[PDB]
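Below is one structure; the comments refer to it alone.
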Amino acid sequence: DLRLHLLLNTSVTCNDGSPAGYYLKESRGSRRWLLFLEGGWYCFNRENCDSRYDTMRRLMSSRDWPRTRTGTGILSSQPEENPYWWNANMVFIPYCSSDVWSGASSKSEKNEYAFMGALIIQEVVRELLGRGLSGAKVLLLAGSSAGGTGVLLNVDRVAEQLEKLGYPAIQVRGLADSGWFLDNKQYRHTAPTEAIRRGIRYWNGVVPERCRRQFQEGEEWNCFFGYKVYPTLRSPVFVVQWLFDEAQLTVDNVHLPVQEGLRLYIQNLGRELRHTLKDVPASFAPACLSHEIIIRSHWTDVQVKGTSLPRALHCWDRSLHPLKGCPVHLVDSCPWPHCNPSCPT
Ligand SMILES: COc1ccc2[nH]cc(CCNC(C)=O)c2c1
Ligand SMILES: COc1ccc2[nH]cc(CCNC(C)=O)c2c1
Ligand SMILES: *[C@@H]1O[C@H](CO)[C@@H](O)[C@H](O)[C@H]1NC(C)=O
């Protein structure tokens, strides 16, 4: 169980103005710190945020959060469940800003909602430095789905914050799970790129500086797509992505007797995802239809080329000190979902 702490700076808020916060379980024998960003889609205008407030209020407000949370998967403290980092200090940061962790906007007379995801991360990091983070050797910023994209948008900002605060010994790294999407041609029409474009204006969203300077004013939506923002990052980042991600297929208007047109569409999607990962040295991408993995209790079960994800992350740790029998780049080459026998059922 991790215990809830509301932010002492109560001007850093969830969408409705309630204070944001974090759940913490300390491990006093450890110099490793894991900060996990929750996911949960987003909203991008008044009407669609109003509907989210009716039926997804815990993703917009802290008024109804519980005092504790159980750590699962990579957040578990049991070695049987978490072979990688069971002895680490564990932090779960709830997602209550609906902005893919990019916002820097307060509630005001002109703004019904606050969008402060980027500021929430920096305030958590600050307040944690007085609870033991000042002694850390490694800070791993991790996250799933919207939180995985949040890692890509924020890991370099955390690194810069700690250097300017006077903590150059802390090594900042990122782990992005299920947040690596393609701005591809859809199977049918009914678009995420335009929703993100409008969202950035609504949230006053911020993106990493080198990416912003490449794409320039008006085109910051490009930095929400992993294969475009990743080459601009300086911190080491490990990318986890199912080749046939369910959220990707949903926005592509695919719902699973598959005939030739859809077969070719699905096979081309896996090929394109594989291609975007060829220059990503630390990555784990199985040929499965699924979504998210790192906080699932059975995350230890899936393997690529005989190597589990906990093992791949351990090999990554060793590489940041070409290891024999300890690989870090693991991408499936077979072309259809569940061609890998370790895929979840
Ligand atoms: C799950 O919601 C998210 C989270 C992070 C994201 N980054 C970029 C996009 C838009 C394209 N992908 C989808 C699923 O629409 C996005 C959506
Ligand atoms: C590749 O062909 C095209 C052509 C025109 C387009 N407009 C917008 C998109 C991106 C659509 N994908 C998602 C997931 O948002 C697009 C793609
Ligand atoms: C609280 O957070 C806000 C938003 O980042 C910041 O402007 C302010 O300086 C913070 N308060 C203190 C006392 O540092």
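The residue numbers of chain A are those assigned by Swiss-Prot, with the residues present covering 88-277, 286-351, 355-419, 428-451 sequentially.
The deposited model was determined using X-ray crystallography, 1.5 Å.
Just so it is clear, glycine is given a Cβ too, placed from its N, Cα and C backbone atoms.
Listed in Swiss-Prot for this protein:
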ACT_SITE  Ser232  active site, charge relay system
ACT_SITE  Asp340  active site, charge relay system
ACT_SITE  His389  active site, charge relay system
MUTAGEN   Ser232 to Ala  Abolishes enzyme activity. Unable to mediate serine depalmitoleoylation of WNT proteins
>> Please report the distance from the Cα of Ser232 (mutagenesis position) to the Cα of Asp340 (active site, charge relay system), rounded to the nearest angstrom.
In response: 10
> So what sits near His389 (active site, charge relay system) in its own chain, CB-to-CB under 8 Å and at least six residues off in sequence?
Replying inline: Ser232, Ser265, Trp337, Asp340, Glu341, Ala342
>> Please list the recorded positions from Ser232, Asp340, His389 whose Cβ falls under 6 Å of any atom in ligand 1.
In response: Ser232
> If you measure from the Cα of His419 to the Cα of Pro428, with 8 residues left unbuilt in between, what do you get in Å?
Replying inline: 12
> How long is the Cα to Cα distance in Å for the two residues, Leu351 and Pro355, that sit at each end of the 3 unmodelled positions?
Replying inline: 9
> Where 8 intervening residues lack coordinates, what is the integer distance in angstrom between the Cα of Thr277 and that of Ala286?
Replying inline: 8
> For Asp340 (active site, charge relay system), what is the secondary structure state per DSSP, taken as helix, strand or coil?
Replying inline: strand
